[PDB]
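Visitor: Can you keep this structure in mind? I'll have questions shortly.
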Amino acid sequence: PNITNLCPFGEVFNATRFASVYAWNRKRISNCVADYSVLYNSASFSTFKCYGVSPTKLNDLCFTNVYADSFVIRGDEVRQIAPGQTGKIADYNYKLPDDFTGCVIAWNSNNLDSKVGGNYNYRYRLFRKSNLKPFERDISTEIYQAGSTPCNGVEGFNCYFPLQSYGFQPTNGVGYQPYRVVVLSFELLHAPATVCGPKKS
Amino acid sequence: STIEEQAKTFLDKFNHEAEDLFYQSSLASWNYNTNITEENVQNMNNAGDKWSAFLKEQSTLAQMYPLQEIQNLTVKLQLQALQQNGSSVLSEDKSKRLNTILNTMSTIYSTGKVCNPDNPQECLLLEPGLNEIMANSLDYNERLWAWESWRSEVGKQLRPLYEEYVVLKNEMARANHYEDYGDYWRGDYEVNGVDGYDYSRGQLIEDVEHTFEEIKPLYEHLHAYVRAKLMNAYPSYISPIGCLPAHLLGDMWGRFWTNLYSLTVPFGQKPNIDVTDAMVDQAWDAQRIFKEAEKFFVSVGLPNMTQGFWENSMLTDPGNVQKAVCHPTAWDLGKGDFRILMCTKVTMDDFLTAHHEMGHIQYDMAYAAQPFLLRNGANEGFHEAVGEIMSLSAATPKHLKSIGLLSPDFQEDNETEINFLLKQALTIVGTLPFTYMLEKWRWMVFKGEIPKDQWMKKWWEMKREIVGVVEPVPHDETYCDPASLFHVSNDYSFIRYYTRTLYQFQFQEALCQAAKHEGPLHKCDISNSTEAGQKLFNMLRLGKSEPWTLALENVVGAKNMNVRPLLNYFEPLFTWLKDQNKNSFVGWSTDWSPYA
Ligand SMILES: *[C@@H]1O[C@H](CO)[C@@H](O)[C@H](O)[C@H]1NC(C)=O
Ligand SMILES: *[C@@H]1O[C@H](CO)[C@@H](O)[C@H](O)[C@H]1NC(C)=O
Ligand SMILES: *[C@@H]1O[C@H](CO)[C@@H](O)[C@H](O)[C@H]1NC(C)=O
Ligand SMILES: *[C@@H]1O[C@H](CO)[C@@H](O)[C@H](O)[C@H]1NC(C)=O
Ligand SMILES: *[C@@H]1O[C@H](CO)[C@@H](O)[C@H](O)[C@H]1NC(C)=O
Ligand SMILES: *[C@@H]1O[C@H](CO)[C@@H](O)[C@H](O)[C@H]1NC(C)=O
Ligand SMILES: *[C@@H]1O[C@H](CO)[C@@H](O)[C@H](O)[C@H]1NC(C)=O
C-alpha cells in the first residue's frame, strides 16, 4: 500500500557533529521504513562496502533492528573497518566481527571536520592491554601501564594516557583527512522483523 | 612487559606526537618561505623551538631503553635515531655559544656585502651581485678583485668564528663517543648489525679514495682540455705546465665548471639543444611544465601528484607585494602534504629543475608508509641522487622529441653528443675533486691532522694536488677561504654530493638495463618503462628502514658505491678527450709556475 514513516537516516548521516571512534555513537533503528536506495544512489559516499549482503536486495529484505554506529577516523584507517582487519582502530577502538552482516559507509569530511588551526576534537584509543571484542565500546580514561612499575594515576615514564587526539588540517593528504564512517549492522532475531524495505506499488 | 615492547609503545607515542608537531613546524617554515614577514619569522621560530624542545625531551625519555636488548631492526633503527644527544651532551654555556656561532655565521654569510675600496657608495651582495660577475665576466682583474675582496671580508670575519666552531664541534662529537666531528658526519653511512651488509665509518674514506683514483684520469684529461681553452681565452695568465687560476672557473669557489661551457665549447658552429624558444612559441606555463613532469612520472609507473600538491604549491613568483625565497625546494611537510616551492621561469633549467624537485617529491611520497623517524633517505646521497636521475632522463634529446619540445628533424650526430657530454662533465665531473678535496680537508681539520696555524698552507697544497687549481696570490692565516661557501659556513655535510654523483650513474645504469635501452648510456631515457619504475620504487618505498647497502643491492645489484657507471657514461667524451690531448700535456705541476 501507500507507505509512510521513513527511518531516521537524516539524523545519522547528516548529523552536525559525529562522535569520536573511542566513543562511537550507536543508534538503534526500529519500527519504520528503511529506504536504502537513497543512500546507495548518493554520489557523496566514497566507501559503501557491504559485507554479508548486497546493496541491491537491502531495499527488499526486512530486519528486526538496525544498528547505526557513527564515528570519525583518518583516511588510511578506513580499511580497518572491515571483518578480520588489524590496526589501532580495529584492535583498540572499533572491532567488527568476522561473521558480520551489514554495510560500512565512509565519506571524506575535510570540509566540515577540518579547521585551519587544527581540529583536535576527535580522540582515538592508542593503547589497550587486549584487543576489543566485537561491538565493544571502551570509554575508560585510565592510564595505560606499559611497564612493570605502577603508574599511580600520573603520566610519566612507560605510563601513557590511552586517548590521543587527531590532528585535522584542511591541507593534509587524503590519507590523513577526516572520514565520517557509519556502520549499519543488520540482525534477524526471532521477534517479528519490523525494519523492512519499501514495497513497490 | 619486555624492553622491546616498551620501546615499541614509546615509539608509537613518539610518532603520534611528533607528526603533528613536525607538521606545525614545517607549515610555519612554509608560511615564512612563501611570505617573508616578521610575524611569520616569529611563528617559525616558536614552532622550531617547540619542535627542538620536544625532541630534547623525547631523546631524554628514549635513552632509558638500552639498545642491546632490542632485536627488531626497525625498532632499533628508530631508537638509534632518537637517542642521539646532538648538542645536548655539551654544557649549556657551550651549547649557547655554539648556537650563537652558527646563527652569526648564517647572518654573516647571508648579509655579507662587499664592494670596491674607494667606491663604497653602493655594494653588491653574493646573490646575484657577485654570482653574475663570476659567471659572466671575461676580465681577469675584475674577477680577481671580486674573488679576493670577498674572501678578504668574509674570511677575515669568519676565521675566529670557525676556530671556535671546530673546537666546539669536536668537543660535542667526542662527548658523543665519536672520534671527531668528521666521524659524526661519516656516521650517516654507518651500518651495524646486518650480516654482510655492514658498513663502517672508516670504510667511507677508503671507498672515496678508491673511487677518486679511478675518477682521476678522466678529470686530468678534462682539466687539460679546460686549461687549453682557458689559455685561448686568457692568453698569458695560464701556464701549459701549471694549475688553473682560482678565479677563472666560472663560479665563486670552483664548485661547478658549468659556466665555462661558452668558453670551452667543442663545436660552437653546430647547434645547441636549447628548447627554451620552443616552449615560448607554444606558450608553456609553469603549470604545463609540472604537468609534463607528472606525465613523465606516470609513464615510468610512479604515483601521480596529490590534489593538495596542485592546490598548495607555489609554482610561480607571487609578485612584488609578496616576498618569497627564489631557491627551488621540495617540501615534505608531513601528514601526506607534499609541495614544491619554485619560482619557475620558461627555461630548460627550470624545466629540468621541475623534474628534479618532483623526483624529490616522489621519493618523499614513497616512504610515507614508513614510521615517522624512518622517513628519510637510506643515506644522504640517495635523496639527491633520485632527483638527479630525473634530471638526467629529462635532458635527453629522446625525451624532448617524445614530448614535442624538440623538432623531429633534429640531427643527432656525434658532435652534439660530445658537446652535451662536455657540458654534463663540466657540471658533474668538475665538482668531484672539489667535493673530495673539501671533505678530506675538513676531515683532517676535525681529526687534528692539520694544526690551526697550517690550515691554509695545507689547503692550497691539497687544491694544487687534487683539484689542480692554484691560488692567484698567497693567503696567510688571517683568511678563511673555505667558509665563504654556503655548506661549510652553515654546518652541512659535503660528501653527499660525491656520493650523489656516483649513485646517480649507478641508478641510471640499473634503470636503463631495466628499460632495455640498447645504445649509449647518455642516450637513455627511462620513460614508458614500468619495470624501471618498479625497480626504483622497491628502493624508494623502503626509506631509512633498510641499510643503504641493501637498497643499493635492490637497485644495482652491488653492496657498495661504484665508479664504473660514471666512467661508462662519459666514455665517448673520454675517447674524444684522449684524441684531443695528443699535442698537449695531461696533468699539472703543483709548483707556482703560472702565477703566485
Ligand atoms: C545528507 O546530505 C546530502 C547532501 O546534500 C543530501 O544529498 C542527502 O539527501 C542528506 N540525507 C541523507 C540521508 O543522506
Ligand atoms: C602574506 O602576508 C600578508 C601580511 O599579513 C598577508 O596580508 C597576505 O594575505 C599573505 N599572503 C597570503 C597568500 O596569504
Ligand atoms: C618490527 O616491528 C614492526 C612494527 O613496528 C613489525 O611490523 C615488524 O614485523 C617487526 N620485525 C620483526 C623482524 O619482528
Ligand atoms: C647522551 O648523553 C647522556 C648524558 O651523559 C649519556 O648518558 C648517554 O649515553 C648519551 N647517549 C648517547 C647515545 O651517547
Ligand atoms: C592520478 O591518477 C588517478 C588514476 O588514474 C586519477 O584518477 C587522478 O585523477 C590523478 N590525479 C589527478 C590530480 O589528476
Ligand atoms: C664523427 O664521426 C665521423 C665519422 O666517423 C668522424 O669523421 C668525426 O671525427 C666524428 N666526430 C667526433 C667529434 O667524434
Ligand atoms: C610514452 O608514452 C606516451 C603515451 O603512450 C607516448 O605518447 C610517448 O611517445 C611514449 N614515449 C616514447 C619514447 O615512445
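For chain A, we keep the numbers from Swiss-Prot: what you see runs 330-530, in order.
We read in the header that electron microscopy, 3.0 Å was used to get this structure.
In case you wondered, yes, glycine gets a Cβ from its N, Cα and C as well.
In case it helps, Swiss-Prot gives these features for our protein:
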{"type": "MUTAGEN", "residues": "A:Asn331 to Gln", "note": "Reduced viral infectivity"}
{"type": "VARIANT", "residues": "A:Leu368 to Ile", "note": "In strain: Omicron/XBB.1.5, Omicron/EG.5.1"}
{"type": "VARIANT", "residues": "A:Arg408 to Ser", "note": "In strain: Omicron/BA.2, Omicron/BA.2.12.1, Omicron/BA.2.75, Omicron/BA.4, Omicron/BA.5, Omicron/BQ.1.1, Omicron/XBB.1.5, Omicron/EG.5.1"}
{"type": "VARIANT", "residues": "A:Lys417 to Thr", "note": "In strain: Gamma/P.1"}
{"type": "VARIANT", "residues": "A:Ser477 to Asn", "note": "In strain: 20A.EU2, Iota/B.1.526, Omicron/BA.1, Omicron/BA.2, Omicron/BA.2.12.1, Omicron/BA.2.75, Omicron/BA.4, Omicron/BA.5, Omicron/BQ.1.1, Omicron/XBB.1.5, Omicron/EG.5.1"}
{"type": "VARIANT", "residues": "A:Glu484 to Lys", "note": "In strain: Beta/B.1.351, Eta/B.1.525, Theta/P.3, Iota/B.1.526, B.1.1.318, Gamma/P.1, Zeta/P.2 and Mu/B.1.621; May enhance affinity to human ACE2 receptor"}
{"type": "MUTAGEN", "residues": "A:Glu484 to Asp", "note": "Increased replication in human TMEM106B overexpressing cells"}
{"type": "MUTAGEN", "residues": "A:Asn501 to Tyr", "note": "Increased binding affinity to human ACE2"}
Visitor: I'd like to know which recorded positions lie near chain B: of A:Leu368, A:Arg408, A:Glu484, A:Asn501, which have a CB under 8 A from one of its CB atoms?
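Guide: Checking chain B against the recorded positions, the residues within range (Cβ-Cβ under 8 Å) are A:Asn501.
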Visitor: Which secondary structure state does DSSP assign to A:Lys417 (variant position), in the simple three-class scheme?
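Guide: Assignment for A:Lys417 (variant position) reads helix.
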Visitor: What is the interatomic distance between the Cα atoms of A:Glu484 (variant position) and A:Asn331 (mutagenesis position), given in whole Å?
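Guide: A:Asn331 (mutagenesis position) has its Cα 61 Å from the Cα of A:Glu484 (variant position).
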Visitor: Report, in whole Å, the straight Cα-to-Cα distance of A:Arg408 (variant position) from A:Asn331 (mutagenesis position).
Guide: 40
Visitor: Measure from the CA atom of A:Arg408 (variant position) to the CA atom of A:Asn501 (mutagenesis position) and give the result in Å, rounded to a whole number.
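Guide: Taking the Cα atoms only, A:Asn501 (mutagenesis position) lies 19 Å from A:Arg408 (variant position).
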Visitor: Output the one of A:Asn331, A:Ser477, A:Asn501 that, of all these recorded positions, has the highest number of other Cβ atoms within 10 Å of its Cβ.
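Guide: Neighbour-count leader: A:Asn501.
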Visitor: Could you tell me the C-alpha distance between A:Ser477 (variant position) and A:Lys417 (variant position) in angstrom, no decimals?
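Guide: The separation of the Cα atoms works out to 23 Å.
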Visitor: Taking DSSP as the reference, which of helix, strand or coil describes A:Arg408 (variant position)?
Guide: coil
Visitor: Work out how many Å separate A:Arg408 (variant position) and A:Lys417 (variant position) at their Cα atoms, rounded off.
Guide: 12
